[PDB]
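Undergrad: I'd like to ask you about the structure that follows.
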Amino acid sequence: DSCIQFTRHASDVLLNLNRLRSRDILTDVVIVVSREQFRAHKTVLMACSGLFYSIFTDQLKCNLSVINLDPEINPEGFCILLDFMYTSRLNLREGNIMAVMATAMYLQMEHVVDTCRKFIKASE
Amino acid sequence: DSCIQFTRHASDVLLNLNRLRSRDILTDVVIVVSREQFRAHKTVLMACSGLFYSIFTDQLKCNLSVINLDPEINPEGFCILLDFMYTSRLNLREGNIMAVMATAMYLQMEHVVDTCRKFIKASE
Amino acid sequence: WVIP
Amino acid sequence: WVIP
Ligand SMILES: O=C1Cc2cc(Nc3ncnc(Cl)c3Cl)ccc2N1
Ligand SMILES: O=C1Cc2cc(Nc3ncnc(Cl)c3Cl)ccc2N1
Ligand SMILES: [Cl-]
Ligand SMILES: [Cl-]
C-alpha cells in the first residue's frame, strides 16, 4: 500500500493499556497464583502469551472471570511477566531469574525464555 | 530501575490485537457509522481515541455493546482510522484526507489531525 | 510519521 | 533486548 506509519503508536497504545490496568478499567479476568490475585485484560494476556492465547480461544474458558495457575508458579515471577506484558520492560535479577524463566516457559513467552537462557549461560 | 527492554514487544502486541479483531475474538462493542457496523475492542478504542476514552470511562456507557456515531461521520474515514488504531499505518489519500481529518478531530486523535493538517498545507 |  |  501507500500508507504512512506513526512510529510511537504501538508504544502509546501499550502505555494506555497499562494505565487502564493500573486504574482497574475494563479488566475482565483475575489470574490466581496461589494466594495472590492479578487483574488483567484477556486480550493483552492472549497477545503476549501462548498459554493465555490457547485458554481464551477455548469456547468454555473464554467466559471464565477467574483462571487458576499451576501451584508450582511463583507469584513474583508472574507479577514480573505481567508487568513485562504491559510495558515491554523485564525486571530480570539474579534472585528472580529462575522463577521468571520457569513462569515464561509455562506461559509460553518465547522471547523472555530466550533472554533468560542467555543470561543464565553467561553466569555459568 | 535495572529493567531490560524488548524493542519489538509493543508492535507484536498490536499485531496480535489486530489478528484477534480480524477473527472477531473477544470484541465487545459494535461502532455504528450510519449504515455501517465495525466490531472492536473497547480497550484499544480508548487507548487510541480521546472520544472513546471519555465514552467507556462513563459509568453507564462503559456497559453498552453498541455505540452510534454522529451522522456527519463518514464510514470510510472511520474504517481508515480504525485500521490505523490496530496497525500504526494510516491510508491517507487526496480523495479521503478531508473525511479522515474530520473523523480524527471528532475521535480526538491528535497525531492524525496533525499529519492531515501538514499534508493539506503542503497542497495549498 | 514515516514511510514504512 | 536493550538497556532502555
Ligand atoms: O511467545 C509467544 C507469544 C504468543 C502470543 C500468542 N498470541 C497470538 N498469536 C497469534 N494470533 C493471535 Cl490472535 C494471538 Cl493473540 C500466541 C503464541 C505466542 N507465543
Ligand atoms: O489523541 C489522543 C489519543 C488519546 C487516547 C486517550 N487514552 C488514554 N489516555 C490516558 N489514560 C488512558 Cl487509561 C487512556 Cl486509555 C486519551 C486521550 C487521547 N487523545
Ligand atoms: Cl515474550
Ligand atoms: Cl493519533
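Shown for chain B, in order and in Swiss-Prot numbering: 6-129.
So this one's X-ray crystallography, 1.9 Å, going by the header.
Cβ coordinates are placed from backbone N, Cα and C, and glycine is handled just like the others.
Copied straight from Swiss-Prot:
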DOMAIN    B:32-99  domain 'BTB'
MUTAGEN   B:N21 to K  Abolishes interaction with NCOR2 and HDAC2, no effect on interaction with CTBP1 and transcriptional autoinhibition; when associated with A-116 and 376-Q--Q-379
MUTAGEN   B:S59 to A  Abolished ubiquitination by the SCF(FBXL17) complex
MUTAGEN   B:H116 to A  Abolishes interaction with NCOR2 and HDAC2, no effect on interaction with CTBP1 and transcriptional autoinhibition; when associated with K-21 and 376-Q--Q-379
Undergrad: For the domain 'BTB' (B:32-99), how many residues does DSSP put in helix, in strand and in coil?
TA: 30 helix, 15 strand, 23 coil
Undergrad: Please list, in sequence order, the residues in the chain of B:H116 (mutagenesis position) that are at least six apart in sequence and whose C-beta is under 8 Å away from its C-beta.
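TA: Result: none.
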Undergrad: Compile a sequence-ordered list of residues in the same chain as B:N21 (mutagenesis position), six or more apart from it, whose Cβ lies below 8 A from its Cβ; state 'none' when nothing qualifies.
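TA: When sequence neighbours closer than 6 are ignored, B:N21 (mutagenesis position) has nothing within Cβ distance under 8 Å.
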Undergrad: Sorted by position, what residues of the same chain at least six away from B:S59 (mutagenesis position) have a C-beta under 8 A from it?
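TA: B:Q113 - these are the non-local Cβ neighbours of B:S59 (mutagenesis position), listed in sequence order.
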Undergrad: Given B:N21, B:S59, B:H116 as the mutagenesis positions, which ones have a Cβ positioned under 6 Å from some atom of ligand 4?
TA: B:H116
Undergrad: List the mutagenesis positions B:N21, B:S59, B:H116 whose Cβ sits under 6 Å from any atom of ligand 1, in sequence order.
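TA: Within range of ligand 1: B:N21.
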